[PDB]
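Student: Before we start, here is the structure in question, set down as structure tokens.
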Amino acid sequence: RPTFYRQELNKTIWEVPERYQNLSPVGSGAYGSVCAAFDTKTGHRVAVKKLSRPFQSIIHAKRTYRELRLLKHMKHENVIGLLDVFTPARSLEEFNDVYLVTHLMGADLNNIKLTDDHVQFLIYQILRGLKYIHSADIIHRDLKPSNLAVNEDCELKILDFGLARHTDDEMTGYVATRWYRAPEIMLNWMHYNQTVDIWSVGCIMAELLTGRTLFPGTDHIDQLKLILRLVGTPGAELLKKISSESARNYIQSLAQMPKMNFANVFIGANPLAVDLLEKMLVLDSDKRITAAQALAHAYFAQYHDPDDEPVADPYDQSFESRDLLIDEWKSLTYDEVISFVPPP
Ligand SMILES: Nc1noc2ccc(C(F)(F)F)cc12
Ligand SMILES: [Cl-]
Ligand SMILES: [Cl-]
Ligand SMILES: [Cl-]
Ligand SMILES: [Cl-]
Ligand SMILES: [Cl-]
Ligand SMILES: [Mg+2]
């Protein structure tokens, strides 16, 4: 057991191992209550997260367990991973607080004149991380520029696992939190799956090529009209797959529109980039390109290496369908804290 020391940060008393020094508040609070520090064991600048009220309700206790399970699983160069997890508690009986440690992320994609070569390398890395995530049967659901960390060498990592489900108010109006969402999830058309993430990668790729948001809708309905003007209105085959009779009836009220010519929308872009966008931005999610297929596309010929695009160990999420009491979720979380083994 390390020695812990106390200090007052972000309105509470933080208690952390002596290895973590020079603690200083950082960020807007998007990922929780976070301090920057220097880790004397590894030599890395790190982010230290103190969870607020981890076990206050069944909802919060299960949320805390989910975040810790996901972060413990992810071991890939293009995905956020866990450097450490700790508690000052000496037993289950006194366990109340959880602290998570990751690499400190400076800039996101938002923060960064991009050459076609820059767009190839950034989208290649998102797809390499997504092939890994999808091989574990994990769906990200919230890929957007603010969730992509990027360094001076253009190296990228994917963020945002096991945080609170976004609220209806958070998805309302002229907001970046909705602009990257697949239409079948934005409007609850059907049971969605991992294909929603490939729609998001198409929206990000288009914005790196043009410098402009692809679908900056003022509300859900304005955004749907911008999407159907580009990719066309649904045919009989997709309309059958829309489970909601009410959503099917609204779609049928709109005048039919053909798919647009993407060479006339993305004027001057690499023709191989135009071809890949056509295969990501397909309205029927069954017909979209997969991450594994997209890595083998000719746009990435300079970076693609089939012997260095790894898959994940299997990920058991049977807990997601389990009903437990607060103290049961708290005991599962405690076991995951004390069993943690750090990376080499
Ligand atoms: N659950 C997470 N997804 O992405 C993250 C980035 C940082 C942190 C941190 F450092 F605050 F713990 C947590 C997460
Ligand atoms: Cl220590
Ligand atoms: Cl990392
Ligand atoms: Cl504690
Ligand atoms: Cl964003
Ligand atoms: Cl597992
Ligand atoms: Mg998110």
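We're sticking with Swiss-Prot numbering for chain A, so the shown stretch reads 5-116, 121-352, in order.
Here the Cβ of each residue, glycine as well, is placed from N, Cα and C on the backbone.
So Swiss-Prot lists the following for this protein:
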- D168: active site, proton acceptor (ACT_SITE)
- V30, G31, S32, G33, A34, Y35, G36, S37, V38, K53: ATP binding site (BINDING)
- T180 to A: Phosphorylation blocked (MUTAGEN)
- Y182 to F: Phosphorylation blocked (MUTAGEN)
Student: Rounded to an integer, what is the Cα-Cα distance in Å between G36 (ATP binding site) and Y182 (mutagenesis position)?
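Tutor: That separation, Cα to Cα, works out to 24 Å.
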Student: Need the DSSP three-state call for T180 (mutagenesis position) to compare against my parser.
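Tutor: The three-state answer is coil.
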Student: So around the ATP site, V30, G31, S32, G33, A34, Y35, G36, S37, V38, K53 aside, which residues have their CB within 8 A of the centroid of those CB atoms?
Tutor: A51
Student: With every protein chain in view, what's the tally of Cβ atoms within 10 Å of the Cβ of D168 (active site, proton acceptor), excluding that atom itself?
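Tutor: The answer is 17.
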Student: DSSP three-state call for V38 (ATP binding site): helix, strand or coil?
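Tutor: In the DSSP reduction, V38 (ATP binding site) maps to strand.
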Student: To the nearest Å, how long is the straight line joining the Cα atoms of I116 and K121 across 4 unmodelled residues?
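Tutor: Output for the chain break: 9 Å between Cα atoms.
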Student: Select, from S32, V38, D168, each of the recorded positions with a Cβ positioned under 6 A from at least one atom of ligand 7; if none does, say none.
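Tutor: Cβ under 6 Å from ligand 7: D168.
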